[PDB]
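Let me begin by presenting the structure, written as structure tokens, before commenting on it.
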Amino acid sequence: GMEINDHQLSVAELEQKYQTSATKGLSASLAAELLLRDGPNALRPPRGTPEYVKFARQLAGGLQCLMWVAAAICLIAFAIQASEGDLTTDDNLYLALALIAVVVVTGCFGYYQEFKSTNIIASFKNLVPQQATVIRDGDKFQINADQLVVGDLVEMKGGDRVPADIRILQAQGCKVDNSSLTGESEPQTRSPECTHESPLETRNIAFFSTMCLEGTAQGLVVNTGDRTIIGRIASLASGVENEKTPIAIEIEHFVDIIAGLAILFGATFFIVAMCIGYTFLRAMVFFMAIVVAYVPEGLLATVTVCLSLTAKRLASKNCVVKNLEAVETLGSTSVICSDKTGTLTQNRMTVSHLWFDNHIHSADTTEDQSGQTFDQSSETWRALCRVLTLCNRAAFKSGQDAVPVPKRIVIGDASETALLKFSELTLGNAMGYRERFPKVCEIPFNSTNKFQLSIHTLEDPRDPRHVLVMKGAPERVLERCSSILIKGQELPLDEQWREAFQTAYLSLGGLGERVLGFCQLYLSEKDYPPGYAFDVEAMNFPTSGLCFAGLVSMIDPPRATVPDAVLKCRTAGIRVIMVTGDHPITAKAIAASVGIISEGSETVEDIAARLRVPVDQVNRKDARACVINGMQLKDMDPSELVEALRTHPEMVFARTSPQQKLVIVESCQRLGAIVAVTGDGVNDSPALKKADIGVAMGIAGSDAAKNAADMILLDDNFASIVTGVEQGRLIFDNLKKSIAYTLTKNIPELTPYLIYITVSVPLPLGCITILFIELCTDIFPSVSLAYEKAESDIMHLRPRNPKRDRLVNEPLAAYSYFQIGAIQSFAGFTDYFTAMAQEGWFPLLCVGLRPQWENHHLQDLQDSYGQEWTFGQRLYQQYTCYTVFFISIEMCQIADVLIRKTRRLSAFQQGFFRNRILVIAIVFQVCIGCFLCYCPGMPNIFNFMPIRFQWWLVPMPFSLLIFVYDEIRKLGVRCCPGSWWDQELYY
Amino acid sequence: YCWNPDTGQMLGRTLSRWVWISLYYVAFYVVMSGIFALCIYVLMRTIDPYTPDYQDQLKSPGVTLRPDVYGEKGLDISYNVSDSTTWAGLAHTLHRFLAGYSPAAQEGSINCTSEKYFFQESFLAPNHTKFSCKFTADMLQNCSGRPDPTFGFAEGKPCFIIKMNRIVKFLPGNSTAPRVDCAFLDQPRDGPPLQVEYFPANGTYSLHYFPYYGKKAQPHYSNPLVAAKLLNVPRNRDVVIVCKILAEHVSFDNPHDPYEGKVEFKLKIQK
Ligand SMILES: CC(C)CCC[C@@H](C)[C@H]1CC[C@H]2[C@@H]3CC=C4C[C@@H](O)CC[C@]4(C)[C@H]3CC[C@]12C
Ligand SMILES: *[C@@H]1O[C@H](CO)[C@@H](O)[C@H](O)[C@H]1NC(C)=O
Ligand SMILES: *[C@@H]1O[C@H](CO)[C@@H](O)[C@H](O)[C@H]1NC(C)=O
Ligand SMILES: [K+]
Ligand SMILES: [K+]
Ligand SMILES: [K+]
Ligand SMILES: [Mg+2]
């Protein structure tokens, strides 16, 4: 079922399977029957839901389904009192359009968090060829790709990309680029032979969008459109369950807590309201006023704004997000699955070791040449360097003198590419040293030869000799060598040297690297004059008994900042997994090189050999590490996969289908994981989508990855991931300090209306001045905590448990609401009663006064000095309790923001003004509060009165209180982490 | 979604923790309640009994008229001079209003014949308070229920009662006793000015009624009244009559406060 099995079948079983011919192609008719059976050969573009219906849910939710009903209580309270002629209650038209403005701006504060939103299947139609070259009715012509059908007989040639999933029948020196399948850009030969059980390995299958590099081929289309291998890759990319992000679930958690809490409070006092005697057309205008008081309107704002002041900080260190939800995901991530090629690596074949002086010297594999150089004073070495430099046909292009040797562009294959660059580093110039020794002859690397060979005259005028240089497949370089350089001498090749060489070329062969022999020989002037008639195809020169000069080996080396980055993340408790398509034995070596595997860790295939015991006998548990190939995984249950992921802590997967990357990534997510994925290639996209954060490499990234990723490291500096963890743990711990500041004030916003409903005292805090506390004065101070530095060394902490530790947990809410908010309500009501008592109305008088207070028809209400008070003289003072409770709150939202600086330290033992942005928010909190208070026009427009200076002082012991109540608590958990003071009153 | 059962085993923790936390939280809660009450007890220990600290919403007093039959957006007094059971709901609301103004409900006050600020600084009256000055029914003379216990209402020239809003220590001035003067707001181009006649003479309020020293210092003190005998208002027309108080320390130019020194009332005298 869709399993490409056509590589196994014969030529005869094929014209039966597609009713076709082997040299004629299909019949012109049948090429349409299949097209009108299977549709065209292209990629079905999956539209998401439209661009405006993702504005439609952004206006719904737990805080958004309430602020629709309170603007529907405000336009059914500007509607039952405007048909009756009551122009005075445009306090509910001013209160309907400002709440729907809180619906849509907060709706714009959740939609403008999608920067790109680019279609992923945008970049799957750009790796594809426009036209093919087919045969039908035995005539060769040129056709559109989207006209190829299952059974079409196509011709490939190098330079064009492959136009279908095509089983090859004949092919002449044909090679492809299967990075898009393996992530590996090393040519893969193809042939009519069925060289594997899997069609992903065998050579008689060529895949849609694979760039055919060199040669020709003819074969039959076997899969089409989305049925091709690269098409299956696209179906998993777009077609991923868009699970909410970590913070999204946490956002929706406390929304559901507050959405439940706002519906208890207001709707047990609607039962109270009708049952202590208000009518229904009053009792419905208490829920509305309670919910505006309890719900923090501009909370959702302060959240997303905070996320931006991280994202910018991320961008400035060249890490750009694509939606704000990602900016935190790293700090909550437990597991990182990474591609190897051009993710941790440089995807650039480069030199690593060179066997000479019967000992393996370690070369310097870094993109900036930082690390450990090797032994270059050996006279036996400076010959080995003379052979590889000369015997090299690659070349730098003109005009790259300001380019780093690694990042230069070289003509030829990656082998000579590596050596040439290495030659440009140890030597000053690799090209000039090849011209002082001009070349007279050559044989390039052939395959009947299975080596390379060239012969040159010398730079020395006094030396007239001829020097032969050669390189080839290490074993074959030995059996045409009879002498050897050890430390400066030359020695015969006994059976003790033909054993110490077959040691090293198999030693580094366990590090999984390309190995190359090297050898030389100086042709004497007595049988080869300094102008001698060298004739190549005649083959008069000896081509044996040459002086071996030393192996060299090369590998796909890691990036400069990767092995330190990896160590930092496991030091943050994070488990790291290699997930690659590369061959197993390069992978394992790379994993220990970057530090996915730690010094001393063993496979079951490392143990069994040190004990000399077969592998089935090994106890699995013993192994610190394990390695699993593409076949093995497919042979596994997932039941066996978890037992494995459990059993061995350091894991390496390799030769993996892009299909299988995802499996692993979600097979972790099922165990409750927050999963990051870093990647660069077309193989990587589906596990970049499904990952709770996907990261792609900015430069070396293939587009399909980049358009699937949520984060983009522009500079590929992988150690950026560590900075994003730091700022995702920081933002996580810096969001719950801001929320508590925003949430504690919701209690002194609420308690007035409750009292005002029951005790029938005047309204202490009006819905207008509440909306200014929430939507202005305490916006800046709420956000300024996004600039707190950690209290514990955050990178030594394990990553949080994503079930247990939450953003708004039950203890934080209760402490801000019930305790801090109580003191904030007990300053606010201490100020409400001094302003009432110093201006005419004593305490008991307030009880039951509201009905006489809120009366247009009574312009004479005699107070507690008998003084008669007009309705405007009374409502002017109702504004002087709007504006005196309001400032009792603002005085407690300074001591708040200073005890929302620290969760474990004292503000004493770190400091008070260490955050400089915080102390700039406080002076704005204060000075928008005086602007509203004192500015002319404020009493009538915004309902704000120029209060007396003693009414700022009344809530000041209450603020000095709030600070030191939290102070004693912060020390209290320090000196005793165990006892009841820690386990119940911490947040 | 399946089935969503409750969380009865959600005693979030154990019944010893909940007695532990609860008696903590209320130990917090009541401590504050006694600190908050300690404050309002210190608050009601700084206050002064006869004089308010600040009158921040009492610069110019309000002014209020009787009979008070309201409609939407203002005072409206639209009756029937002939028909007698639609001015008996305005004639009785002026009477029962004055049922605390008679010489017997004025048994507490003393006659002031000073006609200047009634300045008192120590307490001589029955039960240690300051003295007041009478205001009686008959002083509105023809608009007091005698000789007119329908208050000019049958004769198309009724008698409203303009009532000031007394204020503690409030000095309106002492060069003159401040008067009433009720006239149209829109002077009609074909009609005449609202010719009107006040009780007692000039429509003033005597200077011996002030200063007010609280409802504790002059307990039985009564506001002085006036009664404008409105003559002109033509029959079957809707006019607007503004009843101001002109004075030294009084204004009537507050566009947010329509009952501050002036009281605007629609009036219709049908036939
Ligand atoms: C002061 C008087 C009048 C009210 C007392 C009501 C009691 C039953 C209320 C008031 C405060 C409430 C507590 C406030 C905070 C928390 C912490 C939270 O993690 C669980 C619920 C819990 C523990 C609440 C339980 C019920 C509670 C104790
Ligand atoms: C106080 O004096 C008044 C005199 O007006 C008297 O009527 C009243 O009964 C007295 N009350 C007390 C408690 O002495
Ligand atoms: C008015 O009052 C002042 C009090 O400051 C007083 O000195 C003055 O004599 C009075 N003048 C008149 C005309 O009553
Ligand atoms: K609010
Ligand atoms: K690539
Ligand atoms: K994702
Ligand atoms: Mg790659």
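Numbers here mean position along the shown chain, with the first residue as 1.
Heads up, header says this was done by X-ray crystallography, 4.3 Å.
Using the three backbone atoms N, Cα and C, a Cβ is placed for every residue, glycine included.
The annotation that Swiss-Prot gives for the mutagenesis experiment A:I73 to A (Swiss-Prot position 120) reads: Has potassium-independent constitutive ATPase activity. DSSP gives A:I73 (mutagenesis position) a helix state. Cβ neighbour count for A:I73 (mutagenesis position): 21 (other Cβ atoms within 10 Å of its Cβ, all protein chains included).
For the mutagenesis of A:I73 to M (Swiss-Prot position 120), Swiss-Prot gives this note: Has normal potassium-dependent ATPase activity. The structure shown keeps the original residue.
When secondary structure is read from DSSP and collapsed to three states, A:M288 (mutagenesis position) falls in the helix class. For the mutagenesis of A:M288 to A (Swiss-Prot position 335), Swiss-Prot gives this note: Has potassium-independent constitutive ATPase activity. The structure shown keeps the original residue.
A:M288 to I (Swiss-Prot position 335) appears in Swiss-Prot as a mutagenesis experiment; the accompanying note says: Has normal potassium-dependent ATPase activity. Taking a C-beta cut-off of under 8 Å and a sequence gap of six or more, A:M288 (mutagenesis position) has these contacts in its own chain: A:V69, A:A70, A:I73, A:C74, A:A77, A:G266.
Contacts of A:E774 (mutagenesis position) defined by a Cβ separation under 8 A and a same-chain sequence distance of 6+ are given as A:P296, A:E297, A:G298, A:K745, A:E749, in order along the sequence. Annotated K(+) binding site per Swiss-Prot: A:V292, A:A293, A:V295, A:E297, A:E749, A:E774, in sequence order.
In Swiss-Prot, a published mutagenesis experiment is listed as A:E297 to D (Swiss-Prot position 344), annotated Loss of ATPase activity. Within 10 Å of the C-beta of A:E297 (mutagenesis position) we count 24 further C-beta atoms, all protein chains included.
Here Swiss-Prot describes A:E297 to Q (Swiss-Prot position 344) as a published mutagenesis experiment; the accompanying note says: Reduces potassium-dependent ATPase activity. According to DSSP, A:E297 (mutagenesis position) is assigned to coil rather than to any helix or strand.
Among the features that Swiss-Prot reports, active site, 4-aspartylphosphate intermediate is placed at A:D339. Annotation for A:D339 (active site, 4-aspartylphosphate intermediate): same-chain Cβ neighbours under 8 Å, separated by at least 6 residues, are A:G183, A:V579, A:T580, A:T678, A:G679, A:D680, A:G681, A:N683, A:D684.
Per Swiss-Prot, Mg(2+) binding site is recorded for A:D339, A:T341, A:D680, A:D684. According to DSSP, A:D684 (Mg(2+) binding site) is assigned to coil rather than to any helix or strand.
In this structure, A:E749 (mutagenesis position) is part of a helix by DSSP. Where Swiss-Prot documents A:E749 to D (Swiss-Prot position 796) as a mutagenesis experiment, the accompanying text is: Reduces potassium-dependent ATPase activity.
Per Swiss-Prot, mutagenesis A:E749 to Q (Swiss-Prot position 796) is noted as: Has normal potassium-dependent ATPase activity. All protein chains included, A:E749 (mutagenesis position) registers 28 other Cβ atoms within 10 Å of its own Cβ.
Among the mutagenesis entries in Swiss-Prot is A:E774 to Q (Swiss-Prot position 821), noted as: Has potassium-independent constitutive ATPase activity. Following the DSSP three-state reduction, the secondary structure of A:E774 (mutagenesis position) is helix.
According to Swiss-Prot, the experimentally introduced change A:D778 to E (Swiss-Prot position 825) is described as follows: Reduces potassium-dependent ATPase activity.
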Just how many other Cβ atoms lie inside 10 Å of the Cβ on A:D680 (Mg(2+) binding site)?
-> 31
Around the Cβ of A:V292 (K(+) binding site), the count of other Cβ atoms that are within 10 Å | 28
Cβ under 6 Å from ligand 7: which of the recorded positions A:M288, A:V295, A:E297, A:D684, A:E774, A:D778 qualify?
-> none
Integer Å value for the Cα distance linking A:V292 (K(+) binding site) with A:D778 (mutagenesis position) is 16
With a 10 Å radius around each C-beta, find which of these recorded positions (A:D684, A:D778) has the fewest other C-beta atoms nearby.
-> A:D778
Give the distance between the Cα atoms of A:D778 (mutagenesis position) and A:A293 (K(+) binding site), rounded to the nearest whole Å.
-> 14
Can you list which of these recorded positions (A:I73, A:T341, A:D680, A:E749, A:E774) have a Cβ closer than 6 Å to ligand 4?
-> A:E749, A:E774
If one measures from the C-alpha of A:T341 (Mg(2+) binding site) to the C-alpha of A:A293 (K(+) binding site), what distance in angstrom results, rounded to a whole number?
-> 56
Would you list, in sequence order, the residues of this chain other than A:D339, A:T341, A:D680, A:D684 that have their CB within 8 A of the centroid of the site's CB atoms, where the site is the one recorded for Mg(2+)?
-> A:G183, A:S338, A:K340, A:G342, A:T343, A:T580, A:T678, A:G679, A:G681, A:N683, A:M697, A:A705
Starting from the K(+) site formed by A:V292, A:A293, A:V295, A:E297, A:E749, A:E774, give every other residue of that chain whose CB sits within 8 Å of the mean position of their CB atoms, in sequence order.
-> A:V291, A:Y294, A:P296, A:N746, A:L750, A:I770, A:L771
Cβ neighbours within the same chain of A:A293 (K(+) binding site) - under 8 Å, at least six residues apart = A:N746, A:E749, A:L750, A:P752, A:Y753, A:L765, A:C767, A:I770
Near A:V295 (K(+) binding site), which residues of its own chain have a C-beta under 8 A away, given they sit six or more steps off in sequence?
-> A:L63, A:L66, A:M67, A:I258, A:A262, A:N746
